[PDB]
Amino acid sequence: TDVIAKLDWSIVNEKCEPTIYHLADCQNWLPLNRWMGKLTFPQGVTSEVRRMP
Amino acid sequence: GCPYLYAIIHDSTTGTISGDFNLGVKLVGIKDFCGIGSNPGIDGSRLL
Amino acid sequence: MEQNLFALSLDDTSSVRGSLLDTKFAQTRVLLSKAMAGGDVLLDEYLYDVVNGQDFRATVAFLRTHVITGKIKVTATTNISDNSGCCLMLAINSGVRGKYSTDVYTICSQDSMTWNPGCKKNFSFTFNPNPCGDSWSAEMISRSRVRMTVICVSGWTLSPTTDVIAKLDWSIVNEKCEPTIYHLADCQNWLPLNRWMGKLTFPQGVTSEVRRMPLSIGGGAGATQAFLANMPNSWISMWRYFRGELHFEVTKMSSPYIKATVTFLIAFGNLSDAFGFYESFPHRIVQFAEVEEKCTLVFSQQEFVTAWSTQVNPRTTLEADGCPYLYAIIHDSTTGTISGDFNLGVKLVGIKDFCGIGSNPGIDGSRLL
């Protein structure tokens, strides 16, 4: 049957911190969360390979 | 001339039920990033 | 500038060392049918030939090293759904002649490896191509014609949607290669035989089930109008009687879906099939977790009053038999939500504190199981 998933929105006790992007050429760490793709591998002994830019 | 992240099947996907072996690949971040010179730009990009 | 060349980093004789990356010298692709109940020969081939195509970091150095110092690590990759079983085996042997038996009992006498891709994803181990040295070369196993094999011991309890394949990662790992020679010393600290005991088959249903295995593993195993035997088993046949601590490796080759509780023990032959009170004899009860694949059975000296005949005459009634038997009884009842059988691989790996008694004149062939 169709199913459902519940959500429990709560305001937890944690400090809210900012996440800003600089133009500093050298960065200790920079987050991008850029998706790379949905890899799809069909069954069988097919010779399979995928490239991501 | 630019690197690629490769995903190769070592052995072979399989199962006792019709289906596909999907994989979500997400680049979360770059540690010790290093940006070189300003980019003039270039319209759009490869499609995947 | 110029320089003298007779004395350069050119006469290097040292064995290949490094990471499992510079050590990978061979990758063989071996396929599996969509259906193979048992005894199928997935792939047979001389060891040295496994390199033919290959071209990895280590490949080149593999051939060109006169004397290797490390064992070979073979690693298979292959997984199948939780609701399906199967059992494979990779076994190397020093040599082969004529139309040999590809059966299981024949190949697992030397270095072998068994497993179920249904519960344990990838299997691997290390072996020594030169069974009596501590060194070996590429040209070595090529000439002495070292043959390795791959077989299916028990079919799929359920068929996969498509054919599948399992890859192999041949590497020369950093481990000392040690010999494994058989003496004629009547008293031995430990003696390995790896003599297979049989493929136990338990049909579903509440059927009253029991199986006996001869502790008189002399002469070899059965076969129509002929017996086949590996070197080890064939060798222990050298003695009349014997005894010692028995070790056993019982493997599950059926889908973890096929649940069943089996109980083992040592008892004699005259025992009825409708006995029931086996549970009054010293025993070991065996269950299998959804994943557990192997279970080791140890039977100390206290389960045998005295030594027993290595091999007894084939035409011997089951009640006239006076030599122990390894018993496998169903405690409750095999079961499942899918048609299939609960197969069990029983292999006698070795005897601790072995004791061989007097030379055996011999006796042609042997009981058939």
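So for chain C, numbering is Swiss-Prot's, and the shown residues are 460-828, in order.
Recorded method is X-ray crystallography, 2.3 Å.
Using the three backbone atoms N, Cα and C, a Cβ is placed for every residue, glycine included.
Quick look at what Swiss-Prot annotates:
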- C:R476 to G, K or W: No effect on viral yield and virus systemic transport (MUTAGEN)
- C:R476 to D or E: Complete loss of RNA packaging and decreased capsid assembly (MUTAGEN)
- C:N633 to D: Markedly reduced viral yield and loss of hability to cause a systemic infection in the host plant probably due to reduced RNA encapsidation (MUTAGEN)
- C:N633 to A: Loss of hability to cause a systemic infection in the host plant; no effect on encapsidation (MUTAGEN)
- C:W649 to F: Complete loss of viral RNA binding and capsid assembly (MUTAGEN)
- C:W649 to A or D: No effect (MUTAGEN)
Remark   = Across every protein chain in view, the count of C-beta atoms other than its own within 10 A of the C-beta of C:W649 (mutagenesis position) is 12
Ask   = Taking the Cβ of C:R476 (mutagenesis position) as the centre, how many other Cβ atoms fall within a 10 Å radius?
value = 12
Ask   = Taking just the CA atoms, what is the gap between C:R476 (mutagenesis position) and C:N633 (mutagenesis position) in Å?
value = 6
Key: Spatial neighbours, same chain, of C:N633 (mutagenesis position) - Cβ under 8 Å, 6+ residues apart   = C:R476, C:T482, C:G529
